[PDB]
Amino acid sequence: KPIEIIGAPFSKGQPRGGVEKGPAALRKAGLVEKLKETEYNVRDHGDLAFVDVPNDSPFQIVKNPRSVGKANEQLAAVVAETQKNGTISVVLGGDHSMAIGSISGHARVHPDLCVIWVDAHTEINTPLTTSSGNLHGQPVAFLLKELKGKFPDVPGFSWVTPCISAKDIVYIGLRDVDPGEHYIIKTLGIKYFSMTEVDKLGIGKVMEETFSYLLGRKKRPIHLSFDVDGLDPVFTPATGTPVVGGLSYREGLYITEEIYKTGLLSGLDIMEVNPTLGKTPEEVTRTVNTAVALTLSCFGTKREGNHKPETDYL
Amino acid sequence: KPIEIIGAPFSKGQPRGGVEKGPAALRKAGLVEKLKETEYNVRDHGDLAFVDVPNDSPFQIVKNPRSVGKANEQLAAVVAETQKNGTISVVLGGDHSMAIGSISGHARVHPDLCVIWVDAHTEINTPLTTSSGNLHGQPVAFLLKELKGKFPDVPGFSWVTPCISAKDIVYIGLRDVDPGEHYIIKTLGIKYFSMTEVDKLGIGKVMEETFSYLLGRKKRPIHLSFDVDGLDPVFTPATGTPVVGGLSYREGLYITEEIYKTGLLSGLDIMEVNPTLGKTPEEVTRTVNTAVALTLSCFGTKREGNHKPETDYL
Amino acid sequence: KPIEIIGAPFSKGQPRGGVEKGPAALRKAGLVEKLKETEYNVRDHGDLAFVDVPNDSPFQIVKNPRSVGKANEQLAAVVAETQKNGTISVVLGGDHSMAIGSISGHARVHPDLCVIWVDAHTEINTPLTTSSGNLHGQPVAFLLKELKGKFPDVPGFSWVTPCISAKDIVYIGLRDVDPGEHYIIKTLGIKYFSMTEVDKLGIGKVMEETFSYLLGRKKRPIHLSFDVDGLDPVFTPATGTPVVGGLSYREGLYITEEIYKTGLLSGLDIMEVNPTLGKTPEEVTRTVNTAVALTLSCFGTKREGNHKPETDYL
Ligand SMILES: [Mn+2]
Ligand SMILES: [Mn+2]
Ligand SMILES: [Mn+2]
Ligand SMILES: [Mn+2]
Ligand SMILES: [Mn+2]
Ligand SMILES: [Mn+2]
């Protein structure tokens, strides 16, 4: 199977500059090489160049709507393209708002996909519920069918077509959630595993349940959108939104390993890696390394070890 | 429901000066305010002024018996008072010896209460078994009915009436126990979950069993006495008696969230926060912050998020 | 029961000087005294003096073969000796290559022993599969019966007799395994619990299974070879080969506590503690302290506490 890396140097989804450097930091760390050592064929499409929309006035509270909307439109085009050729896409972020384009494009080819969202936040805030106009905290709002017309159309997002329903998404690692978002998730009946369910059940059972919930009836391709801040800051400190008490390096890898085993991984997002937020070079290194670690994992690198088939090492 | 904060600036229960500053530190961090944002009605009773007993000669090994016994008599009076008006009491510590008065007062109004003791220590040492005359390591000895008359009456504690039995208490987090204390808990058949049971069962099952054990037959008010050193020093370093290998920030929150869910929380103690033992301002901040986090949790703040009823955020 | 401490100042098993200071650092921390307060009789045999083989040319890739082979022959002699007198041996190391001699000597007296290897690595690499000629990563290759004659005889190891089979060993904590080693363990059907099984099962169930696997049929003496790097670097940073995402301080103690409870502990190795690799004195202290803690644990020190029998503390 085919893997296509696509870099998304975007940061207008939030106030902290730096996430655009994320894809570079990940390649710098040898992401693309390491991936070649796996049983997959890797092709590095490169980084997308996003055209900046001049005079991008805020829509009410929402900041940089047109710039974010346009970059996402371009990214959904690219993703739809590679998905069509039957390759597995891997989007290196930039902030999480780029999940809009990543999942939209993916859905065009695989309309029956399900989403596993690893994050400390829901990021379902609608343009009306945000306390800040930051779009990196609103991705899911634009993607839900049940949230259609529950908010004003925003400049630059008219191309977006609400692709997945509340029954197709599962959250894991939810700790920081706004009142509005919590209202939405309870009202729409969205399945989630906040850190308290992870504590109660154990990562092992959590994955067992998200799979029986999303794949019980029909087996369908999976889109894993991963916000590095879904891990405790002790593992991924270089992110704009650190929340203590998150997933452990082990639980993170555990998930990726289980998802690899389903054989259904179809799309992946490695978001919110911000190199400039590390208080020491080591903090940046720590963050990058585990992100690379989760990616390689999604693809077969097991902690128990790997050996090439047909090779008699004796 | 009513919440009444009562500050207990006491430190004579142990050697290290500093725990008296505990209540101030917690208030500084915005405890009383944040609590106001919850669905509860909050009233801050202020800090109690403890009269120092001059010429407080040690009783054999026990230090400051009269000073400790008196303050505790004063605290029990205040607690019995607020409990009577049907409010939930929250005692901010000083050292853990103040649990004597907190639980005594509480039992006067709710004689059928049960106690969940989160600590790395049992603190059941009797005046005869202590290696140090420190009273912060002897609270439970004065409260157990089964320990009545097994030790000499101590100056200043004649007002205390053994209120709970060995069947009404459950320990969680035990990791540093003295030979004598261990003898006591084994002999009296006190239920406990040391770190090895937590490792074996998982905090989830642990809480399940402490509830079926204490509430299986009769539903009764709960008194949660939390010794901040119950968590690993990595989360609550500013305490006088840190023991490695303790409860994780997540497990602590998990316990409080489950106790909130029972709807039976009646009394709470946030003990042993010593601001002066932090080896960096950050270590003190870390400690205070999680203590506050625990409190807020004991009152409804969920990691999955909280939203106000009847408010349509859309 | 008899305890005999045997120091193994060895470091030629790998490139990083410093592990020879391991036994000194451990005694320095009060290991031998502390172990005295336990219910066991302790005898400190001292540190073995290893004769350095001059003109120790590499055997193909393998470095210091003769020096390592000779030191191990001497250690096996000493261990066979104490085991014979019916005492429990405790080898303080240097590098893990000294497991060859420790287990060989042990097997001479107890041929039906089983081995519980706690390490982040397998260390089964054969002289032909090593990427480096380092022997600390080859111990198990020399001990397996199934690996006999699968590699050239090495200068200095002719005295070694493959004592245990693939059915007699269980790995716990595996996270860093080479392709070759992975091939070997899969091919030979060796039971192991890599970090992912620990994640999935929980340390509690893992121990349950390693015991039903190794002791289900016949109860036999247990040799616990503990590589300190089997725990996460956050607990044992002063080692030559740290791998992130390992066993927690709690899980480590949980293992030793369960092993103590079987009553079958016969041999023990506390390997890879390298004092000179600590980036701060605190890191060295942290490492030593937990190594000491694990040892004391193997011999009865419980987290729930201990009390001497027949002593009425009341
Ligand atoms: Mn986030
Ligand atoms: Mn996100
Ligand atoms: Mn304590
Ligand atoms: Mn206490
Ligand atoms: Mn190792
Ligand atoms: Mn080893």
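Residues displayed in chain A correspond, in order, to Swiss-Prot positions 6-319.
For all residues, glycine too, the Cβ spot is worked out from N, Cα and C.
In Swiss-Prot, a published mutagenesis experiment is listed as A:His101 to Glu, annotated Reduced catalytic activity. No effect on manganese binding. Take the CB of A:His101 (mutagenesis position) and look out to 10 A: across all protein chains shown you find 33 other CB atoms. Under DSSP, A:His101 (mutagenesis position) is assigned to a helix (H, G or I) in the three-state scheme.
Annotated Mn(2+) 2 binding site per Swiss-Prot: A:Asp124, A:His126, A:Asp232, A:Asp234, in sequence order. Reduced to three states, the DSSP call for A:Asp124 (Mn(2+) 2 binding site) is coil. Around A:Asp124 (Mn(2+) 2 binding site), the C-beta neighbours below 8 angstroms that are at least 6 residues distant in the chain are A:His101, A:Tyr176, A:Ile177, A:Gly178, A:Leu179, A:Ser230, A:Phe231, A:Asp232, A:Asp234, A:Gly235.
Classification of A:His141 (mutagenesis position) by DSSP places it within a helix. Looking at Swiss-Prot, the entry for mutagenesis of A:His141 to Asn says: Reduced affinity for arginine and reduced catalytic activity.
A:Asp232 to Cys appears in Swiss-Prot as a published mutagenesis result, with the remark: Reduced manganese binding and strongly reduced catalytic activity. The number of other Cβ atoms within 10 Å of the Cβ belonging to A:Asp232 (mutagenesis position), over all protein chains shown, comes to 27.
A mutagenesis experiment is reported in Swiss-Prot for this position, A:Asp232 to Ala, and the note states: Loss of one manganese ion and strongly reduced catalytic activity.
A:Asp234 to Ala, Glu or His appears in Swiss-Prot as a mutagenesis experiment; the accompanying note says: Reduced manganese binding and strongly reduced catalytic activity. A:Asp234 (mutagenesis position) is surrounded by 30 other CB atoms, counting those within 10 A of its CB over all protein chains shown.
The note that Swiss-Prot attaches to the published mutagenesis A:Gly235 to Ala is: 56% of wild-type activity. A:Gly235 (mutagenesis position) carries a helical DSSP state (H, G or I).
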Subject >> Proximity to chain C among mutagenesis positions A:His141, A:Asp234, A:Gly235, where any Cβ pair is under 8 Å >> reply: none
**OP:** Starting from the Cβ centroid of A:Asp124, A:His126, A:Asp232, A:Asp234, which together make up the recorded Mn(2+) 2 site, report each further residue of the same chain whose Cβ lies within 8 Å of that point, ordered by sequence.
**Re:** A:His101, A:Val123, A:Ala125, A:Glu128, A:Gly178, A:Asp181, A:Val233, A:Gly235, A:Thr244, A:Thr246, A:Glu277
**OP:** Measure from the CA atom of A:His126 (Mn(2+) 2 binding site) to the CA atom of A:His141 (mutagenesis position) and give the result in Å, rounded to a whole number.
**Re:** 10
Original post:
Got a sec? Which of these recorded positions, A:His126, A:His141, has the most Cβ atoms within 10 Å?
Top reply: A:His141
Original post:
What number of additional C-beta atoms lies within 10 angstroms of the C-beta atom of A:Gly235 (mutagenesis position)?
Top reply: 30
**OP:** Please check each of the mutagenesis positions A:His101, A:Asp234, A:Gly235 and report the ones with a CB atom less than 6 Å from an atom of ligand 2, ordered along the sequence.
**Re:** A:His101
